[PDB]
Amino acid sequence: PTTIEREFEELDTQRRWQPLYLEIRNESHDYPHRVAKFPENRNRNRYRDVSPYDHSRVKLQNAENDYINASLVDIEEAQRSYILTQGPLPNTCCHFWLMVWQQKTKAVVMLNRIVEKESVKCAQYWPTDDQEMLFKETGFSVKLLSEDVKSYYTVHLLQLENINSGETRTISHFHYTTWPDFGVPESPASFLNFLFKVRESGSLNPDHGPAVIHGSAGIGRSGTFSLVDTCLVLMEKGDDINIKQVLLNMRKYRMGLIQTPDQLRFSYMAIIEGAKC
Amino acid sequence: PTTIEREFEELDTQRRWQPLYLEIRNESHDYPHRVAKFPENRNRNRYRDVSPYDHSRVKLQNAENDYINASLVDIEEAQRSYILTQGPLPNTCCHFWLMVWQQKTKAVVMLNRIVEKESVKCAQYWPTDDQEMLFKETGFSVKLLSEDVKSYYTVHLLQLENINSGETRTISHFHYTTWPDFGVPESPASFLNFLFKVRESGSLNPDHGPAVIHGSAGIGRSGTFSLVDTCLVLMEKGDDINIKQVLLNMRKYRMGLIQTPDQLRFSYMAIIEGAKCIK
């Protein structure tokens, strides 16, 4: 904890955050992602520059087209596993809830707004009122159980139902509402508080399926969330951590996590402050 | 402006907001609201103790059932007209948009959140994304054009289309997001700023149909919003104002406007500060 604060201060005074982030870009390797570019998958992708690698993509089980824009990002050293996905499209919200069910997910972490700078970045895939939301394509319904609104985030409790079996599960929907795309949270403090609420629910624990983390692309803010959570686990287990090394290993699972130098710098501060807790 | 400032300070120091609000209750008259209680209309009312008066209710034209829980609130001395309405129910959002169309409304002012204290207070009657919302019972579709999110309110630009005529209109939807039910806005400043944005759009001006103001019941926050706007209009025209008499007059058009003493106190404060800002 003392060492990463020393490193951050070196990068600040010498103003080397952009060269550092550019060095991580160059050391990130490309892996095959041929399935994302199948013709019949082009309406399942939000962005043409954001595809899951063939070796780590989440597959819809027992589906004729198993493809969803989702990556299982796994860190064995930390016992941490997350699914990072794009903001679902109107036609993939059914696949998204099918994924949440098959993986036994307990929480969805949403870091984006439905509309950002006059572009819809995500479909309304949960209901805002008491009307049930139906996904006939995959046989799931979503109903709103509870809503707790705060100034920079909201938590929803949703009832996800498998209409075919009648079975039901409660999904915690943690929605960060003041985090701009390609930008940073307002405060490391506000961010850390949000992370700790997601942790306190147990939704990141190994006795559950991987949590679903998404923004609009599931890359920038989503990578920052997972990078900070993971490196708080590693320090907590007593491990010495190289953040650049942790982030490079994570990028083997999904391309281009952490999208700006500022996002990388913010990840350092949040890791340093979260350690003091 | 100095006189209402004297009055506020007297009521604040002597803590007399409740004797005042109770005295206004007693000077408020009840008028028939029999149509709201017709058997076919009771699934169109959110709350059974919240009804529009027969003499000021907005009528849905060219419909088999003309009823909607909405009141035309008029202050002729201010050249101001509002429609105060409940938060529409799932089966009445088609009626709400038919009313917006027929009344040539340009803005909807929304003062509630969809869920407050774990209770649904209003149906999702506009779309949050790029999927179009359809109301086939009345032949209208709503599409989201634009969204500007600010710290205490959001503005949505919506395209309201009459599907059978194909004609289209742009509705300004001003959604104040930080005003709890039976409560008060966080800061007079943020509220006053929000009101001033609604005015800047011209949606309250005489060359448009009346704006639609709603909360969940369309009475407490809706009444606070309308009282403050009206009394700033009356002051800038140079009229001497008894706010209590303006509120009693507004209550002839819809029952129980402004629901708490703190809301009544907040109307005074916003009026006093909005005047000093205008000057």
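Sequence positions for chain B are given in Swiss-Prot numbering; the residues included correspond to 2-280, in order.
Structure determined by X-ray crystallography, 2.4 Å.
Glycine is no exception: its Cβ is also placed from the backbone N, Cα and C atoms.
Cβ neighbour count for B:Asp182 (mutagenesis position): 17 (other Cβ atoms within 10 Å of its Cβ, all protein chains included). In the three-state DSSP classification, B:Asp182 (mutagenesis position) falls within coil. According to Swiss-Prot, the mutagenesis experiment B:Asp182 to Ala carries the annotation: Substrate-trapping mutant; catalytically inactive it forms a stable complex with physiological substrates including INSR and EGFR. Accumulates in the cytoplasm upon stimulation by insulin or EGF; isoform 2.
Shown in sequence order, B:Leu112, B:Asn113, B:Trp180, B:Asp182, B:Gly216, B:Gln264 are the residues of the chain, 6+ apart in sequence, with a C-beta less than 8 angstroms from the C-beta of B:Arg222 (mutagenesis position). Annotation note: B:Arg222 (mutagenesis position) sits in a helical segment as assigned by DSSP. One mutagenesis experiment named in Swiss-Prot is B:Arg222 to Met, and its note says Impairs phosphatase activity.
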